[PDB]
Amino acid sequence: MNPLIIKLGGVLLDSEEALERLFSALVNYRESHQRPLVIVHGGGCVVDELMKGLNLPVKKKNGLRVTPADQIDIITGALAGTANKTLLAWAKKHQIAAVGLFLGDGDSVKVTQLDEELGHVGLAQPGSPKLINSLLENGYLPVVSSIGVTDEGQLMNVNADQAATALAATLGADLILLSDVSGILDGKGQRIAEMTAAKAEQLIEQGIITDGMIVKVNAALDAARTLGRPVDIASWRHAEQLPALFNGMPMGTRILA
Amino acid sequence: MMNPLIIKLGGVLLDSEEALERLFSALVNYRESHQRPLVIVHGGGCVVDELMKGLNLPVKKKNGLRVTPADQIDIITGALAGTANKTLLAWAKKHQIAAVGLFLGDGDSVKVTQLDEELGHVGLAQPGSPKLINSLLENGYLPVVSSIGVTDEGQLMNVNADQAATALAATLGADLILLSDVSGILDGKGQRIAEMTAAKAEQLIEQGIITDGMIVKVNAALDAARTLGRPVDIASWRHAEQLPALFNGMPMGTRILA
């Protein structure tokens, strides 16, 4: 099979129950299926707690965080270091041969600076699949953080949904955005298995999709629009359904755009 | 057949723009004239210390060595396996070097057990599996390995970088250079001792000739040579002029012989 990228939301990373369930599911799946799996992740709450711990206020510019030179190293530490190695420790506990990467390893996802005024915020672009392909061929589970690096050597914090999207494009991989949202329910409360961009847009306005659901649905829509194939929204809550989902079944809500 | 060279980094180097620039220039120079592949191992230098200061966290010792509390291993892992590692990867990318950042647990490259209940999450390194790193080397990548590890039960561990590098050296069958901010150890005629036996180095420490907090550094090289059964070089990262010659087998610092 073509590779699958499983992107983990921060709320998943901040929950030991989610993580235990996830890694148990990963073990179960791999005992019956050889599909190449890649994990992508961001920071979760560990960046924000570190920043608060260091009394470094976060400034925003039009909704995006200014990331000066004097914060990018701290952030890199929390996200490429703590979050990534926490995942690798979970992997090890479950006897899974994982390898931690960031976007710059093998130029897997190329990153340019988004805006001089935001400092070290990066924009993801598809990169080179060579390194990750070689790891997958050898039976490793790459676990890739959303820190990247420009070609000139400047570290960048990259939106993890976009990072995962760029990596999926790079690898010709499928994409699941996994978090606490198990699927988008219709106006009668039934999970919608497959959802076009037309339904999504209608449902938001109609008021069925509101709150954080809006941002998560939009995250998926952007990812599908770029990728040219569907992107799944799913949760860890019904852990038994994860192998099916990893095999390509729309156990969540599949977004088509 | 491969005979990789591990260059271990730490201390103030990891935070000096000029030093890193000259270090990486030397890496590129050696790589241009040699097929023998390189591996970097590194500790956390000033990066960990700096973060500890900013969080107002005390650094406590016990047997001489530093305690790594359960409530601090995540922060330390961040500074070391995150910041220091990726800083080095950024310098690699600046210098067009295809590098891959690793920690000790990746491919079980260096196995780790908890050293002491009282030190908390401080790890004792032992040789692991060379398969992952060997494959990376054969494919032309430069592995850059931090000194964080993980126990088989999944507990993160901070490992002495000198001992982590030694265990990796055993694992890969590698030559080993410990780069630190060191001076030459002089004999009674005031000339730098370029090579000395683990037996001699041990004696010079015993007889007070080996001055300063170099005792810790020589002890590290000595233990490495005895474990490895091959010579281990201690050298300065200053005067990076001499580094390619150093990498090319010349004893430009102080070699502890087997």
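In chain A, numbers come from Swiss-Prot; the residues present are 2-258, in order.
The way this entry was determined, per its header, is X-ray crystallography, 2.0 Å.
Even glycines carry a Cβ here, placed using N, Cα and C.
Here Swiss-Prot notes a mutagenesis experiment, A:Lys8 to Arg, with the remark: Reduces activity 50-fold. Increases KM for N-acetyl-L-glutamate and ATP about 10-fold. The substrate binding site annotation in Swiss-Prot covers A:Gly44, A:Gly45, A:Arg66, A:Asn158 and rests on experimental evidence. Quoting Swiss-Prot on the mutagenesis of A:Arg66 to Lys: Increases KM for N-acetyl-L-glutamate over 1000-fold. Increases KM for ATP nearly 20-fold. According to Swiss-Prot, the mutagenesis experiment A:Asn158 to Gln carries this note: Increases KM for N-acetyl-L-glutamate over 1000-fold. Increases KM for ATP over 20-fold. A:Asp162 to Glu appears in Swiss-Prot as a published mutagenesis result, with the remark: Reduces activity over 99%. No effect on KM for N-acetyl-L-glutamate and ATP. Annotated ATP binding site per Swiss-Prot: A:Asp181, A:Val182, A:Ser183, A:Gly184, A:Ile185, A:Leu186, A:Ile209, A:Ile210, A:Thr211, in sequence order.
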| request: Return the single residue from the binding-site residues list (A:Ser183, A:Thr211) that has the minimum number of other CB atoms within 10 Å. | output: A:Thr211
| query | Least buried of the binding-site residues A:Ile185, A:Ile209, going by other Cβ atoms within 10 Å? | reply | A:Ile209
| task | Looking only at C-alpha atoms, tell me how far A:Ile209 (ATP binding site) is from A:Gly45 (substrate binding site), rounded to the nearest Å. | result | 27
| request: Any same-chain residues 6+ apart from A:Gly45 (substrate binding site) with CB under 8 Å of its CB? Would you list them in sequence order, or say none? | output: A:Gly10, A:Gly11, A:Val12, A:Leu13, A:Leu14, A:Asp15, A:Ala84
| request: Using C-alpha positions only, work out which of the binding-site residues A:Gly44, A:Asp181, A:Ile185 is nearest to A:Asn158 (mutagenesis position). | output: A:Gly44
| In DSSP terms, helix, strand or coil for A:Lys8 (mutagenesis position)? | strand
| task | Let me know how many other Cβ atoms fall within 10 Å of the Cβ of A:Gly44 (substrate binding site). | result | 24
| field | Shortest C-alpha distance to A:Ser183 (ATP binding site) - which of the recorded positions A:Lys8, A:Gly44, A:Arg66, A:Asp162 | value | A:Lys8
